[PDB]
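Participant: Handing you this structure, nothing more for now.
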Amino acid sequence: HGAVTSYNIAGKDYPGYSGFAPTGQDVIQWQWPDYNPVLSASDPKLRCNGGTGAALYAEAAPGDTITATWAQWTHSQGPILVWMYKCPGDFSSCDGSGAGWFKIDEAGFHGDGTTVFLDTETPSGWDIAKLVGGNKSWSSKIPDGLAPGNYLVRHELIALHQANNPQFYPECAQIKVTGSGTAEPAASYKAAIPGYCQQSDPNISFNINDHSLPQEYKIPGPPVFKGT
Ligand SMILES: [Cu+2]
């Protein structure tokens, strides 16, 4: 349970949408309803937690840092994914559809698999554990050379504490990427969302408490796009 509540982009502060009590104030973040998980990989809410858009954008150049903050976050097992999506034109006509989503950042499981397992709570072998406990942040570089334009950026945490019962927590925000890069990820780096994973994939629904499995976690979605 939790959501990205605010951002720091290229050194500037951007408040998020206030899911539990919208203020009516202009923000860069697409709407989100509350802290409940999306429970199915094929649910359209998986994309941007049912948001439709936003009035503002943050400026950023390639190589600039995107930092998202989770005012609250409770789970110590599962991956972090950060994606981007090139809007064809105006942010207002961008719904995030088709296979435009590419990963720019990811973190998964780094435990040794014999004292720290996939299901171990403390000390968790997942980078997500570092987001737990209030006002924790995650920073990602906007890939070098990225062609300029209007982009969405999507943060997604997938909690895996419950055997066979994945829990997705996503949000989208609006980034106007400046400069004169030309790099665009190839089709093999891009996915649809929902679409990049199936509910029954072995890194999505599986028995995390089963210590006889390999203690490695393949992060879902395509390889990360690095740029140049
Ligand atoms: Cu939760």
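Just so it is clear, chain A uses Swiss-Prot numbers, and the residues here are 18-245, in order.
If you're wondering, the header gives X-ray crystallography, 2.5 Å.
Backbone N, Cα and C atoms are what each Cβ position is placed from, and that goes for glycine too.
Pulled these features from Swiss-Prot for this protein:
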{"type": "BINDING", "residues": "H18, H92, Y186", "note": "Cu(2+) binding site"}
{"type": "BINDING", "residues": "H178, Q184", "note": "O2 binding site"}
{"type": "MUTAGEN", "residues": "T91 to A", "note": "Decreases cellulase activity and O(2) consumption"}
{"type": "MUTAGEN", "residues": "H178 to A, E or Q", "note": "Decreases cellulase activity and O(2) consumption, with decoupling O(2) utilization from substrate hydroxylation"}
{"type": "MUTAGEN", "residues": "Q184 to A or E", "note": "Decreases cellulase activity and O(2) consumption"}
Participant: Please report the distance from the Cα of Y186 (Cu(2+) binding site) to the Cα of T91 (mutagenesis position), rounded to the nearest angstrom.
Facilitator: 12
Participant: About how far apart, in whole Å, are the alpha carbons (Cα) of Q184 (mutagenesis position) and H92 (Cu(2+) binding site)?
Facilitator: 10
Participant: Looking only at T91, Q184, the mutagenesis positions on record, which one has the least crowded Cβ, with the fewest other Cβ atoms within 10 Å?
Facilitator: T91
Participant: Neighbours of the Cu(2+) site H18, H92, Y186: Cβ within 8 Å of the Cβ centroid, same chain, sequence order.
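Facilitator: Filtered neighbour residues, in order: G19, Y52, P54, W90, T91, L174, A176, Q184.
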Participant: In sequence order, what residues of the same chain, 6+ apart, have a Cβ less than 8 Å from the Cβ of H18 (Cu(2+) binding site)?
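Facilitator: Those within reach of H18 (Cu(2+) binding site), by Cβ under 8 Å and sequence separation of 6 or more, are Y52, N53, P54, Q89, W90, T91, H92, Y186.
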Participant: Taking the Cβ of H178 (mutagenesis position) as the reference point, list residues of the same chain whose Cβ is under 8 angstroms away and which are at least six residues distant in sequence.
Facilitator: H92, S93, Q94, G95, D136, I225
Participant: Can you count the other CB atoms that lie within 10 A of the CB of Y186 (Cu(2+) binding site)?
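Facilitator: Counting Cβ neighbours of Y186 (Cu(2+) binding site) within 10 Å gives 23.
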